[PDB]
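Comments concern the structure below.
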Amino acid sequence: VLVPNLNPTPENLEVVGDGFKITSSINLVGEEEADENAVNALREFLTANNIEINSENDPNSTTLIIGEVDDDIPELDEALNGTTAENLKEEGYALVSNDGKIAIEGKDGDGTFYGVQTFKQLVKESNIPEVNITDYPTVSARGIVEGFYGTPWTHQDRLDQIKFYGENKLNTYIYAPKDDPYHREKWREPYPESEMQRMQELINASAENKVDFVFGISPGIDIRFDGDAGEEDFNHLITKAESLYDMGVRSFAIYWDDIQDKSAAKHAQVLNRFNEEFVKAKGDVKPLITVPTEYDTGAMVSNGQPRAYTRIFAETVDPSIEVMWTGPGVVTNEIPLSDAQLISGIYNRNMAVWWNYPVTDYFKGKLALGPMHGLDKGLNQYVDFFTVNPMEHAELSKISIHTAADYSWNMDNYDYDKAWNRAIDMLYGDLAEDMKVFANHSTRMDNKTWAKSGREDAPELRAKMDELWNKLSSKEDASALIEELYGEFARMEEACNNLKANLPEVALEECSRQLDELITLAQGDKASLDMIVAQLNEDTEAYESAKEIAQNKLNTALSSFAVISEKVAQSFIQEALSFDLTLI
Ligand SMILES: CN(NO)C(=O)N[C@@H]1[C@@H](O)[C@H](O)[C@@H](CO)O[C@H]1O
């Protein structure tokens, strides 16, 4: 009957019937013409959900038809009747479920694979709704940049991330981690055989999930530009890129972010000569990607005009090259349309975004568990390439990455609160509501100086706390609000205790300290109410005992590595301790 949570939100979806049961043995049609990676993902889900494939057609089993446009499959034509992927952009597809048949038609092999992902999300206990779908991404490249400092993701983490990207229609992975010397301090050197297996698994997994594996190269550390030395180094760039191409890498990025030699013309000439002698000469290599030394608006622009570096770079760099920038700041609240307009005009092209959220490398005590927030819903006019920099914490990064998938696939309809809820619903199952309680307090990032981003922590709770102070200072009866807040604080503690008891270890290991912090803070919040209530009752002894606890709970939180709800659960105790009800 009803449609399950879907991610990304499909572009067009119509519920056209009451739904039906998928038979435990089905008819598979198109299995030989259709995209292999889509079929494998299909076979993989079918196996996992206890569904067998009929070796011969129809004891009136359910029929599943799969393939691409212009694929020679009439069964597909018939099941779709009226709806089609023919007029859809790259990566687009059509899905029709109706009266014992499911049709999956992609505009290309990527689209077929993505149709299979929607299919997998539509099925619940072998029931599927009857729908007509036509779907396609808002933005052409969507994904992750592995750009964070701190403990690296492991091999298994990366394999898991790649699968997750595929499942949420993210097609871009910029492999450029700090712990692989072959991407920076050993950039000249091809990978030795002792490393080829590990690299190949990543490349293979990526391909198989329709994820573009971008090899990030940072030659800035020691690259030479002039004379024989500069020629030798340019030749090493080629040989490196070839040797990766030989492994099946078809996407490359060259970073200029950490170079001392701030020479725009030298940077851009290397790019252009690489574009020509490598990217153009191979023919199946995707557009070149670069990060210029000036890569946030503040570094790039002064008084509406490009600074010298940016101006030279914009003027030299080939128009075919993708150029990354991080928005108005390195870590900032927003990218408004005007910022993307300004930078895109300077570079006379659609821009690539490197979004520094949920990354927490600059403020590691806190977990960034909120949605894409602050990004202009019209950014696609000036941007056709979107990536996020996630946390060293791979598992909990999925919450925010999940919302980036929705934002970049269906930008016009993105709603950060709804996407945030959906991400936690789809990821946490029976723990979703408890995980929301916790994550809600840990969305806002702010190092107090240059780095700030994300949705405010617990906005509703924060508004209730404000009303408490307003009522108490106005000598209005606050009895009912106090009871309500006791409810909120008990809920925070209970949720956090259930997460400690029941979160799978893969998630718990990333957040155990922050859970303990929020519990401490919730207990200090409760003691803070006890303080106020004592003052209302003129019970000096009850006031002193509540105050001692509130202060010790605050102090435990302030001294701990873990950071959470600074402006909300934490600040409330400080507000309560500075409040003097005896003088109102
Ligand atoms: C675009 N870019 N360098 O290529 C980038 O964002 N670099 C780092 C980025 O790697 C880091 O995670 C972030 C927060 O500390 O700071 C930035 O300066």
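Chain A is numbered as in Swiss-Prot; shown residues: 41-624, in order.
For all residues, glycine too, the Cβ spot is worked out from N, Cα and C.
Annotated domain 'GH84' per Swiss-Prot: 180-452, in sequence order.
The feature protein binding site is assigned by Swiss-Prot to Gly187, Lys218, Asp297, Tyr335, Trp394, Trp395, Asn396, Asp401, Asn429, with experimental evidence given as support. For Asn396 (mutagenesis position), the same-chain residues lying six or more positions away in sequence with a CB closer than 8 A to its CB are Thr366, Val370, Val371, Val428, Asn429, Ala491, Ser493.
The annotation that Swiss-Prot gives for the mutagenesis experiment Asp298 to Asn reads: 99% decrease in activity for 4MU-NAG. Under the three-state DSSP scheme, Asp298 (mutagenesis position) falls in the coil class.
Swiss-Prot lists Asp298 with the feature active site, proton donor.
In this structure, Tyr335 (mutagenesis position) belongs to neither helix nor strand by DSSP; it is coil. Cβ neighbours of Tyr335 (mutagenesis position) (same chain, under 8 Å, six or more residues apart in sequence): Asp297, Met364, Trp365, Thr366, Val370, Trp394. Listed in Swiss-Prot as a mutagenesis experiment, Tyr335 to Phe is described as follows: Strongly decreases affinity for 4MU-NAG. 99% decrease in activity for 4MU-NAG.
Its own atom aside, the Cβ of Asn390 (mutagenesis position) has 17 Cβ atoms within 10 angstroms in the protein chains shown. Under its mutagenesis annotations, Swiss-Prot gives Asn390 to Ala the following note: No change in activity for 4MU-NAG.
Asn396 to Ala appears in Swiss-Prot as a mutagenesis experiment; the accompanying note says: Strongly decreases affinity for 4MU-NAG. 99% decrease in activity for 4MU-NAG.
Among the mutagenesis experiments that Swiss-Prot reports, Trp490 to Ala is described with the note: Strongly decreases affinity for 4MU-NAG. 97% decrease in activity for 4MU-NAG. Taking a C-beta cut-off of under 8 angstroms and a sequence separation of 6 or more, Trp490 (mutagenesis position) has the following same-chain neighbours: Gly369, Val370, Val371. According to DSSP, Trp490 (mutagenesis position) is assigned to coil rather than to any helix or strand.
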Cα-to-Cα gap, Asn390 (mutagenesis position) vs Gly187 (protein binding site), nearest whole Å = 22
Key: Distance-selected recorded positions near ligand 1 (C-beta under 6 Å), from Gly187, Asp298, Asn390, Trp490   = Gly187
Query = To which of the recorded positions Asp297, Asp298 does the lowest count of other Cβ atoms within 10 Å belong?
reply = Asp298
Site extent for protein, whole Å (max Cα pair distance, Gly187, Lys218, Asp297, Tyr335, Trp394, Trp395, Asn396, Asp401, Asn429) = 19
Remark   = Quick note, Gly187 (protein binding site) and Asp298 (mutagenesis position): C-alpha atoms separated, nearest Å, by 13
Query = If you draw a 10 Å sphere around the Cβ of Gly187 (protein binding site), how many other Cβ atoms fall inside it, taking every protein chain shown into account?
reply = 23
Ask   = Other than its own, how many Cβ atoms are within 10 Å of the Cβ belonging to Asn429 (protein binding site)?
value = 21
